[PDB]
Structure formats: structure tokens, C-alpha cells
There are 2 protein chains.
Amino acid sequence: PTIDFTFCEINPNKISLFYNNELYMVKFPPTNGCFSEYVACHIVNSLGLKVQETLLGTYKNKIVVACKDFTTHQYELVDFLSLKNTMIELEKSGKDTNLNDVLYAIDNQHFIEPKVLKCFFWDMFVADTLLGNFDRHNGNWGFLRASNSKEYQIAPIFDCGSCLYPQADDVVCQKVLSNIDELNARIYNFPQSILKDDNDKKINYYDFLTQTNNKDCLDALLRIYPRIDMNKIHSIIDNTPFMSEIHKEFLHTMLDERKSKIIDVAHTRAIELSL
Amino acid sequence: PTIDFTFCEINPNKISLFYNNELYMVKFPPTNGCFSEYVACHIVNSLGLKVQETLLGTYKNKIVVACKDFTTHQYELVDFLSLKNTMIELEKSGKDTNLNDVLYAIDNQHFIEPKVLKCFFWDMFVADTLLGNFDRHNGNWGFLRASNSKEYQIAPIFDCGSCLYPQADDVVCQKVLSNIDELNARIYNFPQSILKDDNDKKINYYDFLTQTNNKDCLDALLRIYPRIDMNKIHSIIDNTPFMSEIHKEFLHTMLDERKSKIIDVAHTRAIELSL
């Protein structure tokens, strides 16, 4: 059941069009960014987290991912960044992803109950760990604001294109499947979070998750773990159109590796500390 | 453009199959019930009411409407009928649609804050009025219940297949368009609501909505009116796949006429009473 968007009505790289009576933003490949966005978002769905709707189809010659606009309501997307740039207390600008600064903003913003926002932030961080997201920057999450009211909600998760090794082509996939050092590098060394420590160093997923004593993070780990269903996750990979076999094999393997080598270790410890 | 479900993996006249990694129930035509369901749910969506996701496509040699399963696991559907049937104070059984008994059940259930359920029910009534639903029976709405918790939510609106004159073949369509009598009959005389007055008679949409002193109904009308966007509604009709021109013309006309002859008339009165 593939969808050709070529003929859809365009709304006055990305193009905005109507499909099934609703607005979708369509994203074109630059390598497997379209696949990453799609597969990652479907995995996030399987985790029971609110996420944008995604479809894999074609536009004229090219595989594309179509992302359903959620701003359609008396709702406007306000990204976290916009909120952050108004925290006068922060010397660094809105785009800067220092974690401590990000957490300060979360506690000091007036859109959402901070507790609620904190749970979401750390839920997403766990999903991003599983998915290997190297670019959850401040423009890649946020809020829905009531168009005709001062009403706020947290926006569904979106922009998961920097997940699942988007740059890994068939050649790279094969190099990793045939070399354990190449594989483990892609577990312990990178991808790393775009969130930063106080030395402006990127937060390493394994190192941070296995050593953190942030209760909010540990709680999230405990919340999300049971919702990880590897059977479903592998089925999603299997059922993804246009994907190469070596790409699927690569994804199946890396998902298993990230789950056992990062998530499981971190979760065991979180268990421990809960006691 | 058009989705074909023919090769979709089946989930071991309706078949349950997997599409875009999610379960859909595919409904087959008996005449225009598939179109009715799809157009009606999309109209409901356009009213800002929560509703099941629908797609129109083909399955083998048949036009089908696919409805996305919202009982994504950890949630079970509990229909109003099942709740109503457990209420011993009610003499009549759960399937009975006497309005006053239904309103009593809404007021005396413990799944949902009664004020919230009541607002939902009347919101749904106003949509069903616009859409001409002759069969909003107690099995056609209800609640979602958490599988591991006592948490209940209201289910998205579903089963809109008895809206929008599903039995109107092309001969009926042309007859109605070329005969004001056949037209007015299908506004003022039928479809009627399946809900019943205390004389055990079906509730007439025009009579009831223009004459009711029920404040909850009138408030619902006031809420939903501003969200009726007829351009959007006609676009939904124009953009429905596979639908014949005569069927489109008929729906365009019937929606305009239900809007002007029932909704607008009732809303003017609601406005006057609110002041």
C-alpha cells in the first residue's frame, strides 16, 4: 500500500500538500534521513509517546517521508527555543543546548506545569537514547499554543530525522556488520546527544545514562523501559518500504545493540537505585 | 493517489489488516455506507471533535473505508450499551435509546465526570444533526479503559456509517436534486434520531433542535456552530476518492440544506435565548 504524493494538491527540502483532507509537510532526501524520520517516529509511537504522524511514499522519483501537520487547530507550534530565548537569566542564547540551561528553562517557563514538562523531556531523552538521536536541538521540540486562547500543550514528538544513523549507506552498513569495533564505536562513542555539559561537551548517551543521579532521568528510564517492545520494533523495520535488506539488517542489529549495551545496563542500575 | 489495501497483511463485512504499521478495520459496501463513514468522520474532524481516523481505498475489486483501530493495546473499548445495561434502576435494557434514560445513565456513571460526558454527548448530537445520523445507538459510542488501570477516557467518535443518506442510490440522488419535495422530506421528516422521546417516538432533528429547552444541547450548538466551516466541508466532498459527480452534487446540496434549514435556524434561536 504505497502512496504517490506527486499528484496531491500543494499548499500555498520540504513541500506542503493536502492528503486525505489534511496538511502534510513532505521531506525529500538530501541519505536515509527519510527512512530515519519514518522508522524512528513509528518506534516512538510504539513506546506510547505522542508523536507526529508519518508516512513513507514517493514524490516523482524519490522516496519521501510525509509528516502530518499537527498545528492544524486553533493551534500554533511554539518551539522550546522560542521559550528559551526569553529566559533573560540565561546568558547563552536560545539555540545553545547546555543541559543545565535547558532544565532551568523547563522549570521557569509558564506554558506547562514544569513537572509535566520535565517528565516529557526525560521520556524523549530515553527514546532518543534508544534511537541514537544526535540532534534533539531546541527547535526540534516544543508546544502547541491555542490560536485564539492562551492555552498550551506539549507538541507531539517531531523531527526524528537525526536518529538511526541517517548517514549509514549500504557500504557503511556492511562495514559495521562485518567489524565489531565499527559497531561498538556506534554504541559507546557516537552518536552523542546534542545536549551539552558545562564544558560545552556533548553528552555521551552511555556515559551519562550509566552515571547520572538525576532522579527525573532515572524515573523516565523506569517509565519507558517496560514500553520497549523489541518484537514490534523489529516488525516496524521489517515492514518499512523501499528499504534495502542490508539497511534493515543493519537497523535490526543496531537496535538490539543499543537496547542491550545502553538501555539495559542503565535500566538495571536505575532499578538498583530505586531500591 | 488512491490507496490499495489488497496486499496488506491480514490480522488473524469487515477484515482487520495492518497498514502503516498500525491495525485498521476495513469495511466493505453491502450502498454508499463506505463513503458515508469516510465523509462523515472527516466532517466530524473538521468540527474539532475527536474521531476515528478513516481512509477510502480499494480492496481487490471493492471500494472500502479503512478505520484505524484506536484500542491500541492497553486500551479497551467499552461501549455505552454495556455500561447502560448494568444499570438496574433502568427498567428498559441497555439497547433501548429513550433519551431521558440515556441522560440518566450519563449522570449516574462513574467512568467520566458527568459534566464532561454530557458535553461530549450533545456535541456528538449536533454533529449527528448536521450529518443526518439515523443510528447513533448505544453501541455506537463509548469509552476507552486502560488495561492495567481504572482510568477511563471517552472514545473517539466512531461508526458514522449511518450518516449522510447511505441508502440514497443515484436515482434517489437525482430525484432529490430535481424535486424540492423529495429534498425537504429528507430534511424535515427523516432521517430522524434513533433516540426516543417519552412517547417512545424517534426524535425529529428539526423539531427537537429548534424547540428544545435543554440547556446542555443548546450550549453544544453554540460551541459547535462557529466550527462549522462549509468551504472545508464542501472541499472534503469534492476531494473524496471514487465518488461519482451525482453523489457529490447530492451531498453538497444536502449539507447546505441541513446547515441552513436545521442548524442555522436552531442556532439563531440559541443566540436569542442566550441573550
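Note that chain B carries Swiss-Prot numbering, so the residues on display, from first to last, are 2-13, 23-40, 51-295.
Backbone N, Cα and C define each Cβ position, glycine as well.
Swiss-Prot annotations:
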type	residues	note
MUTAGEN	B:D155 to Q	Loss of kinase activity
BINDING	B:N160, B:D179	Mg(2+) binding site
MUTAGEN	B:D179 to Q	Loss of kinase activity
Most isolated by CB count within 10 A, of the mutagenesis positions B:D155, B:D179, is B:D155
What Cα-Cα separation, expressed in whole Å, is found between B:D179 (mutagenesis position) and B:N160 (Mg(2+) binding site)? 6
Those residues of the chain, 6+ apart, with a Cβ under 8 Å from that of B:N160 (Mg(2+) binding site): B:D99, B:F178, B:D179
Three-class DSSP secondary structure - B:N160 (Mg(2+) binding site): coil
To the nearest angstrom, what is the straight-line distance from the CA atom of B:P13 to the CA atom of B:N23, with 9 residues unmodelled in between? 15
Once you note that 10 residues are missing between B:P40 and B:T51, how far is one Cα from the other in Å? 6
